[PDB]
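Accompanying notes for the structure given below.
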2 protein chains.
Amino acid sequence: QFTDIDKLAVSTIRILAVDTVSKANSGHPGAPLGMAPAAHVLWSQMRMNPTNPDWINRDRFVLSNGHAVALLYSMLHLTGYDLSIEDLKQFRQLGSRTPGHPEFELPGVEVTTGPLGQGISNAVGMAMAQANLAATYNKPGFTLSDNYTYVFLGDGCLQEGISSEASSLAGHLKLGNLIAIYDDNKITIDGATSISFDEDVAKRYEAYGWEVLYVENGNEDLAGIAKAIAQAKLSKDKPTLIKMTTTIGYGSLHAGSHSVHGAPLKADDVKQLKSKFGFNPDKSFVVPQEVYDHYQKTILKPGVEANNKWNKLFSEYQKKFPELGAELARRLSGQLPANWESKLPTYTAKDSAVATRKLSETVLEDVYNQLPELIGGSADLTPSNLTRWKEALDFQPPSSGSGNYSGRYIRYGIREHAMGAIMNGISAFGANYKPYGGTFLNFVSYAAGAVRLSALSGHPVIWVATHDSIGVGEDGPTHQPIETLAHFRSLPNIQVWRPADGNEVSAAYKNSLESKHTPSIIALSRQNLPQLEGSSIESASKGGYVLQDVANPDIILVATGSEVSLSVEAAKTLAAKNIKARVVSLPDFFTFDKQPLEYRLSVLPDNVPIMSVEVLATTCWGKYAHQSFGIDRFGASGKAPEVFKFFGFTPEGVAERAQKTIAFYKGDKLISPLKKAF
Amino acid sequence: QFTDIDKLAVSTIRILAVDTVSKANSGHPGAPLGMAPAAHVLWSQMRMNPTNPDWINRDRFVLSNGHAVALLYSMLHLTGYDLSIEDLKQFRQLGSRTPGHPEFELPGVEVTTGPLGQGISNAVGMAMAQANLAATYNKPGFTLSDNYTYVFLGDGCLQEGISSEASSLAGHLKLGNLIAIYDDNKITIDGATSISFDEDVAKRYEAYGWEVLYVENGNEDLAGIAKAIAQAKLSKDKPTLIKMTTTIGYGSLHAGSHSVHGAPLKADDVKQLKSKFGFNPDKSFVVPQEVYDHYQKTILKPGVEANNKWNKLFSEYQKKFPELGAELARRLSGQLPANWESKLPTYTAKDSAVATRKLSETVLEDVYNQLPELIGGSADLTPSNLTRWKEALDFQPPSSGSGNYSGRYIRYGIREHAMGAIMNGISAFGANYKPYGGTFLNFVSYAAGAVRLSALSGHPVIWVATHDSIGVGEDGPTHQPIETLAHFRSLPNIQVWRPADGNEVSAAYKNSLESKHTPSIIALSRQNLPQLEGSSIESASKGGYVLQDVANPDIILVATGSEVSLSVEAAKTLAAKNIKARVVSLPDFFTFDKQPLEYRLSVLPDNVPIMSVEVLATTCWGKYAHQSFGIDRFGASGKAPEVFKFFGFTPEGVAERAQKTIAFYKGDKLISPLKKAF
Ligand SMILES: Cc1ncc(C[n+]2csc(CCOP(=O)(O)OP(=O)(O)O)c2C)c(N)n1
Ligand SMILES: Cc1ncc(C[n+]2csc(CCOP(=O)(O)OP(=O)(O)O)c2C)c(N)n1
Ligand SMILES: [Ca+2]
Ligand SMILES: [Ca+2]
């Protein structure tokens, strides 16, 4: 049941969204106008506290078609969130709380969206984290976790391959609290969908195991829209897609056209719209009092009460289940277990040569039980990534017989881009969830649209990226990374760890898991690497450090990963012809760059030749080294020692390029690459 | 009608494949064993000349599941292509002709595959290029083009989102000559597909508009497989997926296990397998004379005859039709029209300030008419990219009414990753097709998977990448590139053009269209830019050049795109203070690096501080500059001129950092960043 006030609230939403876009003279009015009825019906029945946007058991809303952002900012204002009319008047302007696409950082905005296909795939991750939280902490009489995940989406999201991968996994996992509403308005930027998008969507979604419901009149059928949503709540075992037909830019003089997609409405058009809906055409950013009163009564006071009952329940739960209640209280505060890092493995020079992939396996097996918030996964490369702890139970529907929702190991299938946006979703859910995902380093590049949002939003997800170089060997250039780490070291706000040995792998895991706002790629080797004399977790935690020192060196060798042991053999060959080399291990550029300049210049000082050593692209190394020995062409298919050799990466090959660097600069005064002038 | 020689042929393929893998002691034996029946039936019925792998009307085969390579190498050898037993005996070894995943360079290998989902999406483009050549050149009595495009694919390919984008578009365009055979074997690397992949594949492909056919026993039912391929060739207006159930590693002691996916069979398993098939278990790389004789009569001599007929009909064609005959003859020779570049727009300082994206649009208007082989499109950004020429016909099915198959503008929809692979498949088809695709620069990263294979194989595809920087303005950080060019400049064999004005846009299109082995990204501005005094097609074609010279410069300013004009302005500001600045324009790192070292040192000499100016990451500039002014953080939502002012990119803002640079180095001797020690 809906009344006259509900229709006044739908008109107030539509005109607020239109006035926001028109003052900015930039933005997208069309999908805001077609989806306002659904937004009113959905938010009115969501359990949420506007006053406490972090309540762990709030229902979650994701706007996947992020260009429709004027609608999400109109709803957040009208329902009581911290977003005022003056912020809406600053839409798309420099420095405002209202950017052109929603950002994770704003209260009530769940994830950053706007790149198409990301929001629906993040919503699949949020629904998985809910299903895991519920299966881990709910007890008879204590339903602490039972929220819904709701998603709005458009034609562009359904054409993106990423939202196919996420929807196929979501259907397999039978995530029944995930309810997606598709704005089926037959329009994208180039015009009618008929021109390149006429697949049967409803049929594709039933193939994935989703339930598909239909709303023929999304423009005005409030009871049908409400019907459709509570029927979706009944199907516990299936995710649900509600295909809802609307007119893009409903109410506009050019309603139904692609011209209303992504440009402000004409002033004369805005005036007849306002007149039509019973509003004064000469006034702007007008909210009727009855509307503020209505959302106070139906959303905000019920939501504040719901959150208060949930808090009473949780403090009873902590009395009843002291261990589980202390664990979830610690997680809800963002804190890792005190002294958790005492459990990280440390090594010495006498321990054996191990590939850093197997060393990473050992860290996940030694800390999994210390950290209940750690949830892992592989994009079908579990045996090659060594991401699986053996006591692990898989994250699966309970009816499968392979695991249940309390499991902490996810089988992502061969879906790297949805694995990245799903890990962003699990992270964004809350409760200190620490998602990691595995794949070969070369195919993290398949997930670049999502990894970029991990860095922009600040979601601290971990990519466990194995098979980091030509050390892959025989699979050849299609599988051997060359450009990949130069790519992600150019991306702001991401750690790119390329650990050299066991102590450096524990350092990489310590910093990655302690991060609250920075994602991490941990690049790992196929081949065996020795345990280095001079490495430690303390040192390697600084991002870069002096591994092997010597007084008054002729050169500094800076290396990463498998090339650190090579540079150390190279300096032995150099010592024998009386050249003194300092060897510097640089396991992460990000973390090194964050150290104070005094520390960084003690690692890479003035007046010494510095040569970098790394079997990948040399394009990023001008910030740390004068000369660079790397590989700026594709790899080669053959046995890994033979391929290293072919590229010149032997102790004598490295020592010879160092002897050439010393000769080239002999008698010149050198300045550390670190020193900037501005 | 198969006989005992077809069973001996299928056994020799299985065993030659197992031996190829077992001698390397590396590789994937499972799917070559399961798909050998279907490869025998398909290749026996394909029209191809093995002594001319370039015949334009040859039927094409793509192995999308690239790790099954030993099956392809086997077939090429047996049917008389240029690949010997000796080559197979060097599989996965350094320097061999048989690398561990198939490469475009080998005759008979149509594209490089291995990265999953690529091959099936390339095959879509090969089908589109065929439907356009047939429609442009076939005349009554002269059917010059009519080939089929055959695809083998596996489960991994079906999980990747790129094959959903490509399969959706393929159904829309009604590509009836595309026939794909799905190896339905129930296993992927992590075990059984039920663990993460239980969707209804058939029902999903019928929703895209494809026909689905089934072969329940692919292990042995040759007639059934031949009956599916024959019925699929009747599919004239629907692509066809043949779901063929097989057992992974059929014949092995561990057939149906994922342990047989990506490791050699144990030596005694290979023995029993040889005995089971009627082969001596102590001999290897054995091809029965009967199998060679048979392929010579079924494939090779009929293919030579089919090519020879096709040759005489093309001679008749050129006489009946001299105009189209001459054009098709020039395209098959792979040459661009005599002196086509004369139609490229040139400009002077006196002309208007134009966005570089709209200069791009004018070039495509002046050339689509000169170049029949130019086929373009956009990933639903046609109005924002100005990629559609006014007189263009869209590439659509005739039934659509919206255009037809001789049309040369493709509506790809929001499918960037598939647009990249489809462009690779159109280029790989031959006949000098020059594909280009438009999207925003920030979302070319959605397509990184395919862009890397354009560079690795050398497909000269062109990306018209608009909205190159914070000059996007109001859409904000989710749409503003920062790291994107640093990434593709770190990738070997790809041109990344960032033109500053009218003449540099023309030079970017002439080098990109003349290119035979190197892809290109052209980054273009949303905002208006001045026509530069001193720019020319001839100088910008060198990749970097002196735009503004002075004798005895205090500083060199190196810049690209929108920051070249800013740099000219800052140089007027520095001139006022008695500082003399040479301005260098560097529209492409790749083309500039190809110039002779003495030309590069003339542009960037020793003894002068060199400062780079570009509103994107600074990390790749150390190969050219001493110091760099750029943005190493994400963008901001606001009007574009206010955002440029916010980051310091003002004439006097560049001038001030130029003065600090002069100050910091005054007194030091400076080496060109171009000079290397080894
Ligand atoms: C990955 C990606 N590619 C391209 C764009 C640019 N873009 C923004 S909206 C849009 C299509 C509009 O799609 P739709 O969801 O149908 O719009 P609506 O009906 O919501 O107006 C495009 C191509 C994008 N934001 N992200
Ligand atoms: C994009 C990409 N991601 C990951 C891999 C690693 N990989 C190779 S085969 C495969 C899984 C097995 O796929 P399937 O097609 O089911 O194999 P088959 O049944 O043919 O053995 C994976 C994950 C890859 N080659 N490309
Ligand atoms: Ca739409
Ligand atoms: Ca399979």
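We number chain B the same way Swiss-Prot does; the residues here are 3-680, in that order.
Determined by X-ray crystallography, 2.0 Å, according to the entry header.
Cβ coordinates are placed from backbone N, Cα and C, and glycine is handled just like the others.
Features of the protein shown, as given by Swiss-Prot:
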{"type": "ACT_SITE", "residues": "B:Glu418", "note": "active site, proton donor"}
{"type": "BINDING", "residues": "B:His30, B:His263, B:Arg359, B:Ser386, B:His469, B:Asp477, B:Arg528", "note": "substrate binding site"}
{"type": "BINDING", "residues": "B:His69, B:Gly116, B:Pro117, B:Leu118, B:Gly158, B:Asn187, B:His263, B:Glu418, B:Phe445", "note": "thiamine diphosphate binding site"}
{"type": "BINDING", "residues": "B:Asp157, B:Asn187, B:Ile189", "note": "Mg(2+) binding site"}
{"type": "MUTAGEN", "residues": "B:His30 to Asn", "note": "Loss of activity"}
{"type": "MUTAGEN", "residues": "B:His69 to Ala", "note": "Reduces catalytic activity by about 98%. Decreased affinity for donor substrate"}
{"type": "MUTAGEN", "residues": "B:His103 to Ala or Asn", "note": "Reduces activity by over 96% and decreases affinity for thiamine pyrophosphate and xylulose 5-phosphate"}
{"type": "MUTAGEN", "residues": "B:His103 to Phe", "note": "Loss of activity"}
{"type": "MUTAGEN", "residues": "B:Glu162 to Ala or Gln", "note": "Most catalytic properties similar to wild-type"}
{"type": "MUTAGEN", "residues": "B:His263 to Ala", "note": "Strongly reduced catalytic activity"}
{"type": "MUTAGEN", "residues": "B:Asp382 to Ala or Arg", "note": "Severe loss of activity"}
{"type": "MUTAGEN", "residues": "B:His469 to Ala", "note": "Strongly reduced affinity for xylulose 5-phosphate and ribose 5-phosphate"}
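Annotated features, which come from Swiss-Prot, shown on the structure.
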| residue | record | DSSP class |
| --- | --- | --- |
| B:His30 | mutagenesis position | coil |
| B:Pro117 | thiamine diphosphate binding site | coil |
| B:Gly158 | thiamine diphosphate binding site | helix |
| B:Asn187 | Mg(2+) binding site | coil |
| B:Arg359 | substrate binding site | helix |
| B:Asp382 | mutagenesis position | coil |
| B:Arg528 | substrate binding site | coil |
Which of these recorded positions, B:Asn187, B:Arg359, B:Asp382, B:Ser386, B:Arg528, are close to chain A by Cβ (under 8 Å)?
B:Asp382, B:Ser386
Listed recorded positions are B:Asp157, B:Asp382, B:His469, B:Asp477; which sit with C-beta under 6 angstroms of ligand 4?
B:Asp157
Go through B:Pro117, B:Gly158, our binding-site residues, and report the one whose Cβ sees the most other Cβ atoms within 10 Å.
B:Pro117
Cα-to-Cα gap, B:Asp157 (Mg(2+) binding site) vs B:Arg528 (substrate binding site), nearest whole Å:
41
Taking the Cβ of B:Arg528 (substrate binding site) as the reference point, list residues of the same chain whose Cβ is under 8 angstroms away and which are at least six residues distant in sequence.
B:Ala357, B:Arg359, B:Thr468, B:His469, B:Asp470, B:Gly473, B:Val474, B:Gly475, B:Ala642
Would you mind sorting out which recorded positions among B:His103, B:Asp157, B:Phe445 put a C-beta under 6 angstroms from ligand 1?
B:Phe445
To the nearest whole angstrom, what is the C-alpha distance linking B:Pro117 (thiamine diphosphate binding site) and B:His69 (mutagenesis position)?
9
Whose Cβ lies within 8 Å of the mean position of the Cβ atoms of B:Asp157, B:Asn187, B:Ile189, the Mg(2+) site, other than those residues?
B:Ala33, B:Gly156, B:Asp185, B:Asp186, B:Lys188, B:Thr190, B:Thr195, B:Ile250
Find, for the listed mutagenesis positions B:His69, B:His103, B:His263, the residue with the lowest Cβ contact count at a 10 Å cut-off, counting only other Cβ atoms.
B:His263
Can you tell which of the recorded positions B:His103, B:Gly158, B:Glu162, B:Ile189, B:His263 lies nearest to the residue listed as 'active site, proton donor' in space, using Cα positions?
B:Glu162
Determine the minimum-neighbour residue: among B:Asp157, B:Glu418, listed as recorded positions, which Cβ has the fewest other Cβ atoms within 10 angstroms?
B:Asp157
Can you give the largest Cα to Cα distance in Å, as a whole number, for the residues B:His30, B:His263, B:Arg359, B:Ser386, B:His469, B:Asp477, B:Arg528 that bind substrate in the record?
49
Proximal residue to B:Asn187 (Mg(2+) binding site) among recorded positions B:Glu162, B:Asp382, B:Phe445, B:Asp477 (C-alpha distance):
B:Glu162
Given the recorded positions B:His69, B:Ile189, B:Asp382, state which is nearest to B:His103 (mutagenesis position) when distance is taken between Cα atoms.
B:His69
To the nearest Å, how far is the Cα of B:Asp382 (mutagenesis position) from the Cα of B:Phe445 (thiamine diphosphate binding site)?
12
Work through the binding-site residues one by one (B:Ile189, B:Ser386, B:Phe445, B:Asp477) and name whichever has its CA nearest to the CA of B:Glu162 (mutagenesis position).
B:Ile189
Among B:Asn187, B:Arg359, B:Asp382, B:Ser386, B:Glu418, B:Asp477, the recorded positions whose C-beta sits under 6 Å from ligand 2:
B:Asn187
I want to check the contact list for B:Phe445 (thiamine diphosphate binding site): same chain, sequence separation of six or more, C-beta distance under 8 angstroms. What comes out?
B:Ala381, B:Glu418
Given the recorded positions B:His69, B:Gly158, B:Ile189, find the one whose Cα is closest in space to the Cα of B:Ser386 (substrate binding site).
B:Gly158
